[PDB]
Amino acid sequence: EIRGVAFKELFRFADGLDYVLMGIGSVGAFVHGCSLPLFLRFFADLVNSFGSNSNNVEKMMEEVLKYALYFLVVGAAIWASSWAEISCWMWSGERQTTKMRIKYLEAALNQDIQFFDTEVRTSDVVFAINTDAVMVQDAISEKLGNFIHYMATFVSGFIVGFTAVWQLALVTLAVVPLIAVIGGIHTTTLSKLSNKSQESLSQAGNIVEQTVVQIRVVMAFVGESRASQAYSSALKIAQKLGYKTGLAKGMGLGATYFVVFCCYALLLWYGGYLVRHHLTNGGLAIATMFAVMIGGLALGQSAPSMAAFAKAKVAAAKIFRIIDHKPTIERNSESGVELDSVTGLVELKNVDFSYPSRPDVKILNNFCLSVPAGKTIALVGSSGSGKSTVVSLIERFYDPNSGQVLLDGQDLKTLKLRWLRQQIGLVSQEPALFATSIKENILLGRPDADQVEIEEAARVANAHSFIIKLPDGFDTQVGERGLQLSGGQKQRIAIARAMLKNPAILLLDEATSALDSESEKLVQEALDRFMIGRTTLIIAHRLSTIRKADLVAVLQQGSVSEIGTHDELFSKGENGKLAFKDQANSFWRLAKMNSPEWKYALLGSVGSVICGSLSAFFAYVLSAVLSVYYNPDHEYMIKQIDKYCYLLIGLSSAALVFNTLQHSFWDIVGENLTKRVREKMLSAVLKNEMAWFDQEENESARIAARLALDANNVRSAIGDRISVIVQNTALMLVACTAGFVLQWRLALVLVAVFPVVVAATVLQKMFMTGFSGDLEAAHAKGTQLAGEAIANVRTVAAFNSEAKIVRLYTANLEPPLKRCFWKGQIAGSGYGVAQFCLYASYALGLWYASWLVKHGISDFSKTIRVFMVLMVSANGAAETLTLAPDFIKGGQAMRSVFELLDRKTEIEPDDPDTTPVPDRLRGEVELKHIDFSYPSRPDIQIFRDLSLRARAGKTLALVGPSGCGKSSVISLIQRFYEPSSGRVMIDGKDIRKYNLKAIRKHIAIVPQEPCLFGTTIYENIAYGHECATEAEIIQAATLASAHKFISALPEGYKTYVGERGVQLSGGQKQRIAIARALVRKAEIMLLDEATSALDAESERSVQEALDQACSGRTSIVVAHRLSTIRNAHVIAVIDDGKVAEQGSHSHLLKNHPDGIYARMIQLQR
């Protein structure tokens, strides 16, 4: 396969406007990248002129004013360059990708069906839209501009550093690889540990998934405690892994800080050494160190652009592979012929289109069909693939295999696709309603129709019926809340679309089987009763569709063995603003929940504070050193520099230790809180109603994802941001007090421009993250429309709707293009304004410091210290501000957690106070006056005053009709559900006022669906009893005859079983389930359908096991088997929920057995 395409080939769809936009964006990116080292050079010059002219205040003032004006110029240039790069790059990328998406969809729809059958799957073609949006759109829009900007930053920083002071720049260049290596090691270790932790969390989520999808048996066998214990053990494993991750992260940050501080101490000492020997000044030294570091960071940030370039190269190679392919059918004569005035007597004398995915096997053998002109024909046979193949051959899907197919004596090779498709009124299995308005779907047959023609076409489907009462009539769309059901109007919509097309030769297909007779009867009256009936083949439900048809044309082995009259029968055997007060209260409650860990957090908090202070100290030291750089006394400079270097090394050691401490303790408390919350949520979920589990929102996958997502958000957001906000608040406080006590005038002035600085820095962080949001979410409508069109390429090609589909695609993609353009313009303008205001604030601060020094109010050293410390504090505040959205997300996640946890249950399985349980039960049960609503579908009500009797020690074999009630009765006696007015009357007492756990301790359940747990069958049998020994398991296996096959298995009781397991036979796993029921050893055992699909030996063995199990004491069995139910005291058949005669199998009186218990016995024998 192709491993990529040339990078320049990614710009295939770029026009002159795209080229000029890319040029402007490149220039803007280059200037914006080069600006920052230029600002560093200007800052160095300003500091040199401000510190070297203490004797002459005048010249100092003019130089400071000049360099403040230079700062303003740099800010304006940054504004212009950032605006240009962001807007131009974003818009050009969007334009190119939209053009390529349109071309890709057009090419895909222009391909043949065999292309999707053999070369590329349809799912891959649909996924290509999203993979394009993710890689190709993103690399050429933002990643390329970022790459240019970071290359410019790196080159300009290196040039500035090596032109200012080449020796110190060389030393910093040697330093940079140390930080790079430390960061790389930290990232690799953290990624590996996080991968392991994610695997452990996935195992825990799998445990939740398996215990929620199969709650029927978990609740019945009071296994919630075992599930909670297993989940707790998995969470302990994940918690140890999380502790290791936190320790590794703390160690990495500590090592980074230690290396940075030690290397900066060395660099400051060497810069001092240069200053004494008059090779430079302090400002140049600081500037060159910072510039070389900025260049290294620029390379580091530019690497991801290269990664995105590689990904987009691969994706664009795939996209161009799909686009550049040429269709095979289109290679014929584009002129063709149009015979016109079709009669409809086409003759398919031999078949073709052998599904080239499987050319060795020929699915359809050559046969003659010869549909008569103006006469209906219907053919049934094979397994539905033959009829579909005949339809495909009729719709010019020809691939030369055998003979030819002709229309009215004209072979289709001379015919044209654009005309032949117009003559075919296809109706398929799926109506294939595209995401658009109803009037567009109906008009899709031919765009040259009007409203009146659409009205007449829909008139056949009972005028409008459901359509007229729709919110917007024909203009409503199917994407939003419309009908959203297969048994809806969409089939009639497809029928109307066919009617709006030419009523020539047409290919009917089997319609829906749900809803009522109106839809199908409309199908015949619009497709068979309009005269000139065509080939209306029926794949399934041939009870009356083919009986009404005049021809049968049976299709054994892909050939017409018999054709003609329809009277003769055959061997058919088919079935037939958000609130914040409550949010803060919720944080208070959550912090109360994890109270035992406060000390941990508290200790970590202390470390956090210290860490913040350390940062401030570093800043101070730098400024202090800068001041010492501008001191005529050389020896005093030596002493001060040595003192500051030693203090910096001490700060490095302290930073390592306390960063490790802070991160480790905060992650420890976060993981403990997360585990406690997860356990609480699982305990709350398992203690709920079965009707609660029946809801779609509480589906197994949904609950698993909710548990895996909400807890992770509550962990990460809360822990990370609480640590960050504590350390940054400490940094802010110490910085503010230091700046004030040094020079409160300058400190106050800088605090005035504090919001401007924090806004500019948060915009800088957003720019580094990316100014384009979710790209796939922008084109969601277009993507889903394209996916629907491609998945139904047969329908699109049948109606010649490729042009209409691509036009709708362009119409859907234009608003995202305009929105992207405006978003890019707004983002560029805002970012540029923020940067300009930031540099204006810097210039104003320096000018005010110079003015204060000029008037004798302060000195150079105090002012420079205040400035640097305050700027560092502002940067920390900006970091907190940009981490705040994670706080918002964690708050909403924890709100969801608490709303789930505080949910109250109408039934509680563990009632603290109730009448005591008897050790031995009598077993009698009454179901007097049962009225069960079944709240899953309240529109359907069952058990019309149902009444059930079962006294001690006899098997109750009520069966009823299949598909009505059945297992629901069992669901009542476990009290999974609650009858509206029913009375459960077991053992002369009421369950609804009784403890559920005590009863479930005494009842056995074997549902018709097999139940499998874990990986070993041993615990599958053992699940019945909490403390079942080996002897009990052996005995229960012998009673159920389960020992023989499980001994035949190699691993035996420890055989790998489950969804990924051996996937053994249904009978064996049913034996396992009944063995588990015997292990429970319940005084009351309840059975279910036991004869779904088994062979003779397995059927006999499981029946013997059932007879052995029911013997001994009271049991209820339903099943569906004919007779030989052994214990046949009374057998009841439900009639739409009402109570009917409980005719026994002895046939005492022939009223009930002759009524319902007669036909099914003869049919099943």
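Chain A uses Swiss-Prot numbers throughout; the residues present, in order, are 23-598, 676-1264.
Per the header: electron microscopy, 3.4 Å.
Backbone N, Cα and C define each Cβ position, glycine as well.
Feature annotations, courtesy of Swiss-Prot:
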- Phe65 to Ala: Reduced brassinolide-triggered ATPase activity and altered brassinosteroid exporter activity (MUTAGEN)
- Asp139, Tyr377, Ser379, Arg380, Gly408, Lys409, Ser410, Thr411: ATP 1 binding site (BINDING)
- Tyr286, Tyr941, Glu978: brassinolide binding site (BINDING)
- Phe312 to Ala: Reduced brassinolide-triggered ATPase activity and altered brassinosteroid exporter activity (MUTAGEN)
- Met315 to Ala: Reduced brassinolide-triggered ATPase activity (MUTAGEN)
- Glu532 to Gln: In ABCB1(EQ); loss of ATPase activity associated with altered brassinosteroid export capacity; when associated with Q-532 (MUTAGEN)
- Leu721 to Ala: Normal brassinolide-triggered ATPase activity (MUTAGEN)
- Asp793, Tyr1033, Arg1036, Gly1064, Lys1065, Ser1066: ATP 2 binding site (BINDING)
- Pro984 to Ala: Slight increase in brassinolide-triggered ATPase activity and modest elevation in brassinosteroid exporter activity (MUTAGEN)
- 1024-1260: domain 'ABC transporter 2' (DOMAIN)
- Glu1188 to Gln: In ABCB1(EQ); loss of ATPase activity associated with altered brassinosteroid export capacity; when associated with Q-1188 (MUTAGEN)
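When the Cα atoms are compared, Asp139 (ATP 1 binding site) and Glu532 (mutagenesis position) turn out to be 23 Å apart.
Ranked by Cβ neighbours within 10 A across all protein chains shown, the recorded positions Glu532, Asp793, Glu1188 are led by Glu532. Calculated from their C-alpha atoms, the gap between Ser410 (ATP 1 binding site) and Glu532 (mutagenesis position) amounts to 11 Å.
Same-chain residues at least 6 positions away in sequence with a Cβ under 8 Å from that of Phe312 (mutagenesis position) are, in sequence order, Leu62.
For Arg380 (ATP 1 binding site), the number of other Cβ atoms no farther than 10 Å from its own Cβ, over all displayed protein chains, is 11. Of the recorded residues, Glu978 (brassinolide binding site) and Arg380 (ATP 1 binding site) place their C-alpha atoms 60 Å from one another. Under DSSP, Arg1036 (ATP 2 binding site) is assigned to coil, being neither helix nor strand in the three-state scheme. Within 10 Å of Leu721 (mutagenesis position), counting CA to CA, the binding-site residues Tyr286, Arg380, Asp793, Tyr1033 contribute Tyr286.
Taking the C-alpha atom of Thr411 (ATP 1 binding site) as reference, the shortest distance to any of the recorded positions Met315, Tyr1033, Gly1064 belongs to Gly1064. When the binding-site residues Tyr286, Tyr377, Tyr941, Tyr1033 are scored by other C-beta atoms within 10 Å, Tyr941 scores highest. Between the C-alpha atoms of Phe65 (mutagenesis position) and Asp793 (ATP 2 binding site), the distance comes to 67 Å. Of the candidate recorded positions, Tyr286, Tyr1033, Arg1036, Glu1188, the one lying closest to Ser379 (ATP 1 binding site) when CA atoms are compared is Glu1188.
When the neighbouring Cβ atoms lying within 10 Å are counted for each of the recorded positions (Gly408, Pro984, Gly1064), the highest count belongs to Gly408.
Within the set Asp139, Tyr377, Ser379, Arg380, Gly408, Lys409, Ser410, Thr411 that the record links to ATP 1, no two Cα atoms are more than 18 Å apart, and one pair reaches that distance. Of all the recorded positions listed here (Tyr377, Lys409, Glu532, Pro984, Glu1188), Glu1188 has the Cα closest to the Cα of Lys1065 (ATP 2 binding site).
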